[PDB]
6 protein chains.
Amino acid sequence: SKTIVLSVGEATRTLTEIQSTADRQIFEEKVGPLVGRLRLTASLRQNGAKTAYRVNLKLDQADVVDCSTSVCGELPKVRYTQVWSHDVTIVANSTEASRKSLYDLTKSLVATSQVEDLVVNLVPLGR
Amino acid sequence: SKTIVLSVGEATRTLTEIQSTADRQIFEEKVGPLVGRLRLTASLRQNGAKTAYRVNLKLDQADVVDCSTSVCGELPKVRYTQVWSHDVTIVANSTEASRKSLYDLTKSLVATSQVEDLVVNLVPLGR
Amino acid sequence: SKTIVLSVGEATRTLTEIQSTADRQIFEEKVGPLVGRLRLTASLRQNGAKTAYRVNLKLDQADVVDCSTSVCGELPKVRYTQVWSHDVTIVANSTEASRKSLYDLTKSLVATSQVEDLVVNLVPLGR
Amino acid sequence: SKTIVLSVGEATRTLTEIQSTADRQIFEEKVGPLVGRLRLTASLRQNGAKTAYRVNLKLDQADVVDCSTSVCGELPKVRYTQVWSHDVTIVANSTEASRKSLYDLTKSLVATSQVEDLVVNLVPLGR
Amino acid sequence: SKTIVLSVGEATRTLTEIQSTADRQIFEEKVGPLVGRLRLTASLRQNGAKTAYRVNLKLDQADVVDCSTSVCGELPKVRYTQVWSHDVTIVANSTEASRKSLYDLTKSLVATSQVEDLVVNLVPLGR
Amino acid sequence: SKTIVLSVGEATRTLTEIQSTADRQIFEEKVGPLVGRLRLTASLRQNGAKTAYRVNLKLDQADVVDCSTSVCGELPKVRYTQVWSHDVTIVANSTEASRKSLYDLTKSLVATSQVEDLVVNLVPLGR
């Protein structure tokens, strides 16, 4: 039905709206078993009255492992869970541009080798 | 000294390391007014017994305007400030793999037309 | 009468004496508007039992604006003022060289890329 | 770690970081006796409604003596200490150039034959 | 960037300043995974007022083991942790020599077959 | 009886077992004044259920001076005392390997120019 798609260069992972309030929606990758299935959480509220709007975004990548193959009966389980949440705060009367700027930056900001190098190998930022 | 560049298509805004504490570390595009400058606050800790590592990124885009052209005898002032923070959480023993993919995902995730739309116009996800 | 001159690279600005109390002198740059002109307040006192002498220097750079052109009925006024004061403390029986070295230090100290950056762009003294 | 260097004509003395509070840093010249070594106290605060920022610099030149040679049982001690502090006050919305000029002034200001004479020989600023 | 190197006769292990207050610095060997990575902690305070200076030095050698090779999924983990801390206490007005002596002794002291024999095989000191 | 020798290049100071309790054990260079003598306090315990073994080493260098040459009619007196303690912690089941390396490390670690510098002049580590 209602979905979202991402490309890992060549690969392609697809998310499906599983539950949904207009308030906060939730997506999952219905593929692997039931557990671990990669999840993403959306959100949205209004701080004070009309002051501003706050958007929240969680992302839960659980690392799963099946071994009923090598260990008698033991089932698939969750080793750990990694996350990446975003808390964006936007002003009510912003400039259509003022907002884009923000996006565009964060957009390229992330793509930065520096960033990933940080995240994956814990390499302090700046060069 | 230590810097970070950013691409907005052709435009390229550059950030400079101004401070470096223990857990903290701050960058900024010095140029322009004093108060009107882009802040990038980056942290890094490890709760529990080195059990996990938490990262944090704060981006501050203050929209500033100088009416020194319209009202002779005036200087720049700050309308409002919009932000974008990230709370990434990483497991101490995670696989270089897990850590990788996670980035790659968020990476493409953001570059999504859907996201952009959401942020700029407030368009709930899913299509 | 009693004056002081400074080289701003190529240009040279001149300060003239405006008053001479027993302890404190005062200088102003005779030029431009007679409202906000540069100021210097050099005071010299003695401590308790003639133990030491406490010098003091105040610098007053006012930022002035003339709207006589744009607004009909407007005069020169001062937006703001920025200072720089020094409080040197010297022991009576100091070594001749003892004193000098001090000066020399502060001298090259100020001419520091770091200091400059700190004062103008507000950059802490790392490196 | 975080250091500062100064040229005393030919020689060059180096200052190292000794502490880093949220507001104030502190440096000492790592050398000679560990009693009286040069000191620098760089503090930075903000005024009221973020109107302006108040920087402060303290310089501590202690005059030390080692009588281990002449007197049997004598150690290094400090005869006296001479300081030099700066209290710069800067307005938030200052003009980029507005600020600089200030620095530049104080710079060449200090390098003045007159200043030097005043500090060392105690000569008021006539001429 | 800022580092420290040690030789185990033929081998060579390198430490990198990861975090840093002028107060207490911290080094790690960014090589093996994230966990176990050999660590070293520095320190420094001032007992009472100017009384003396205390230096602290921890060293955490964790014994790590990977077996995702032989045990289904199980990850690398810490078996145990061994340490070696130092608490050196130095007097404010010490003799440049008085201090060295100390070092030099501890230096050779350690290299003593007696010492290692103690540490590794718990062989009471003295022969 | 039972002794421990030390090399300061050519110089060799020798320590003698004077006492031997249960957990304790003390050495000293008897020679010289009475109070002015080098102490080496070595201990050894095992907290918990033989879970771990803790070692402790205390080195006491008292700086002593006799002005019997300058002031006829006087005897030696102790200025101050500087120390160097070690708290090594060893796991009951650790590998002869682990235990080894650990020593070897500390061993070279100390012989480091960087350390020396640190101790004698207070030079924060890292280069």
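Numbers in chain F come straight from Swiss-Prot, and the residues shown are 2-128, in order.
This entry, so its header tells us, was determined using X-ray crystallography, 3.5 Å.
Backbone N, Cα and C define each Cβ position, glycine as well.
Record features (Swiss-Prot):
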MUTAGEN   F:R40 to L  Loss of translational repressor activity
BINDING   F:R40, F:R46, F:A53, F:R55, F:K59, F:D61, F:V84, F:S86, F:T90  RNA binding site
MUTAGEN   F:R46 to P, S or V  Loss of translational repressor activity
MUTAGEN   F:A53 to L or P  Loss of translational repressor activity
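Between F:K59 (RNA binding site) and F:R40 (mutagenesis position), the C-alpha separation comes to 8 Å.
Ranking the recorded positions F:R46, F:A53, F:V84, F:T90 by the distance of their Cα atoms from the Cα of F:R40 (mutagenesis position) places F:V84 first.
Each residue contributes its Cα atom, and for F:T90 (RNA binding site) and F:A53 (mutagenesis position) these two points are 7 Å apart. Ranked by how many other Cβ atoms sit within 10 Å of their Cβ, the recorded positions F:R40, F:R46, F:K59 place F:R46 at the bottom. Counting only same-chain residues six or more apart in sequence, the Cβ atoms lying under 8 angstroms from the Cβ of F:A53 (mutagenesis position) belong to F:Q47, F:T90, F:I91, F:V92, F:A93. Those recorded positions from F:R46, F:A53, F:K59, F:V84, F:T90 lying by chain C, with Cβ under 8 Å from one of its Cβ atoms: none. Among the recorded positions F:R40, F:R46, F:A53, F:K59, none has a Cβ under 8 Å from a Cβ of chain E. Summarising the RNA site geometry, the residues cited as binding it (F:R40, F:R46, F:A53, F:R55, F:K59, F:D61, F:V84, F:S86, F:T90) extend over a maximum Cα to Cα distance of 27 Å. Using a 10 Å Cβ-Cβ cutoff, F:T90 (RNA binding site) registers 18 neighbours. Taking CA atoms as the reference points, F:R46 (mutagenesis position) and F:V84 (RNA binding site) are 21 Å apart.
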